[PDB]
Amino acid sequence: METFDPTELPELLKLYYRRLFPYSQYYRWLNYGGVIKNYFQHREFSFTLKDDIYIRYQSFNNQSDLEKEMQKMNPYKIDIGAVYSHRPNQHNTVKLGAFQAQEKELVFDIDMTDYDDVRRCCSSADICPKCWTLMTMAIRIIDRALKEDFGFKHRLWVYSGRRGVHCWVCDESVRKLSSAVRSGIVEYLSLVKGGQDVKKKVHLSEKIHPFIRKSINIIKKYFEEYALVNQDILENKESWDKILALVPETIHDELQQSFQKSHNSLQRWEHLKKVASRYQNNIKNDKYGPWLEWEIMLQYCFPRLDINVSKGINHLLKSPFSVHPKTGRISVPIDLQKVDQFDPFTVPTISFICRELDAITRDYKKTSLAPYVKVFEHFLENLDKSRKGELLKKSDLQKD
Ligand SMILES: [Zn+2]
């Protein structure tokens, strides 16, 4: 924003939707094996066109119909909503209030601006190699929990194309989950709350739940390099006063003094850990520990979870393989086995892949888009494997 002339977007989009957008894989995803009738036909799609104009409640009969309409309207953005009780594109014809959102993937949307209070590196409208690690940590923290703590097997992670990282959890049972249960998942996962003028946003109890411990252990792999070297969070008085507002009055002064005697954020952090580990929860206690150190790390490194993104079944979220109009970047799947190597800055733009396409119009495999489609395919393969596995179990129950 802005790296190419935005007036070439319409012609690039036209070519993109004609030769490059992976419809086969995309339909395979949203049709979910085709075994539940109307599942794709009842999906809301929402297109954004030129000038921030968008259309709600579009839906399509099949792959060919979707292709044809995407190729006709050539949208700047594609959003995906819920699966509804009826065809979204006929919602007006429906009785009183029978048109209801019924099912959707459980989604998360981690937004880099939500870390602005604890970022020092680039700027509010930017990302850089110094803050990106926040997203890496957010992925590892949330995915571990979704996988290990909840048993969710089908989790697609997606880079927004700009400053965001999205998760779609797509398990059959998850898609059916109620709003109340979605909230409960968000509540369980949440540690950073949650106001503009609340200075201290993490308060830990004496007793550590395994979720908190396991999240902290992930942050600890990154904390030195990320917070002490890259962000340099205890660099000067101006910056370390922000950390001192998170510790008790009792120790503000002792820490202040030894901060000024050391030179590194590295050295000052070691001093903070020491001092904070000796703080007595006034008084009568005799029990000491790392709660304060953990609270600071969580405030700086733990993802902020917007309750509404995950709670509302009808919420729209930018589609994978949609283009980000501001950056030109394709919204691409992130390979979870390689999350530490994921590089948002080398994610190709629409113009770049259109160029590759006809440099001496065919297929996406001759462009830089290809590896990202391979990642999508592995995800889809796992969805195929599961359905077949469960169909076997169901088929074995129909035998007695
Ligand atoms: Zn940055």
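We number chain A the same way Swiss-Prot does; the residues here are 1-360, 380-419, in that order.
Just so it is clear, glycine is given a Cβ too, placed from its N, Cα and C backbone atoms.
The active site feature in Swiss-Prot is assigned to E44 (among others); the stated evidence is sequence analysis. Swiss-Prot lists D109, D111, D306 with the feature Mg(2+) 2 binding site. What Swiss-Prot lists as ribonucleoside 5'-triphosphate binding site is 109-111, 160-166, 315-318, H324. Residues or ranges marked as Zn(2+) binding site by Swiss-Prot: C121, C122, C128, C131. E44 to A appears in Swiss-Prot as a published mutagenesis result, with the remark: Strongly decreases primase activity, which can be partially rescued by increasing primase concentration. The annotation that Swiss-Prot gives for the mutagenesis experiment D109 to N reads: Decreases the binding affinity for NTPs. Under the heading of mutagenesis, Swiss-Prot lists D111 to N and annotates it as follows: Decreases the binding affinity for NTPs. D116 to A appears in Swiss-Prot as a published mutagenesis result, with the remark: Slightly decreases primase activity. Quoted from Swiss-Prot for the published mutagenesis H315 to A: Decreases the binding affinity for NTPs. Loss of primase activity.
The structure, with features from Swiss-Prot marked on it.
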{"residue": "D109", "record": "mutagenesis position", "DSSP (3 states)": "strand"}
{"residue": "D116", "record": "mutagenesis position", "DSSP (3 states)": "helix"}
{"residue": "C121", "record": "Zn(2+) binding site", "DSSP (3 states)": "coil"}
{"residue": "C131", "record": "Zn(2+) binding site", "DSSP (3 states)": "coil"}
{"residue": "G161", "record": "ribonucleoside 5'-triphosphate binding site", "DSSP (3 states)": "coil"}
{"residue": "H315", "record": "mutagenesis position", "DSSP (3 states)": "coil"}
{"residue": "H324", "record": "ribonucleoside 5'-triphosphate binding site", "DSSP (3 states)": "coil"}
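Of all the binding-site residues in the record (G161, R163, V165, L317, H324), the one with the smallest CA separation from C121 (Zn(2+) binding site) is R163. Secondary structure from DSSP puts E44 (mutagenesis position) in a beta strand. Close to ligand 1, meaning a Cβ under 6 Å from one of its atoms, are these of the binding-site residues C121, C122, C131, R163: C121, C122, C131. For the 19-residue gap in the deposited structure, the Cα of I360 and the Cα of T380 are 11 Å apart, rounded to a whole number. The two recorded residues, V165 (ribonucleoside 5'-triphosphate binding site) and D306 (Mg(2+) 2 binding site), have Cα atoms 13 Å apart. Apart from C121, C122, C128, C131, the residues listed for Zn(2+), the same chain places the Cβ atoms of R119, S123, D126, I127, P129, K130, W132 within 8 Å of the centroid of those Cβ atoms.
Around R163 (ribonucleoside 5'-triphosphate binding site), the same-chain residues six or more apart in sequence whose CB sits under 8 Å from its CB are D111, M112, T113, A125, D126, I127, listed in sequence order.
Counting every protein chain shown, 22 other Cβ atoms lie within 10 Å of the Cβ of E44 (mutagenesis position).
Summary of the Mg(2+) 2 site environment: with the site residues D109, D111, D306 set aside, the chain residues having Cβ atoms within 8 Å of the Cβ mean position are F108, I110, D114, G164, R304, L305, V309. Among the recorded positions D109, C131, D306, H315, the residue whose Cα lies closest in space to that of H324 (ribonucleoside 5'-triphosphate binding site) is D109. Cβ neighbour count for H315 (mutagenesis position) (all protein chains, 10 Å cutoff from its Cβ): 18.
Within 10 Å of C128 (Zn(2+) binding site), counting C-alpha to C-alpha distances, fall none of the recorded positions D109, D116, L317. Annotation for the recorded positions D109, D111, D116, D306: lowest Cβ count within 10 Å of the residue's own Cβ, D116. Counting every protein chain shown, the number of other Cβ atoms lying within 10 Å of the Cβ of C121 (Zn(2+) binding site) is 15.
The Cβ of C122 (Zn(2+) binding site) has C128, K130, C131 as same-chain neighbours under 8 Å, each 6 or more residues away in sequence.
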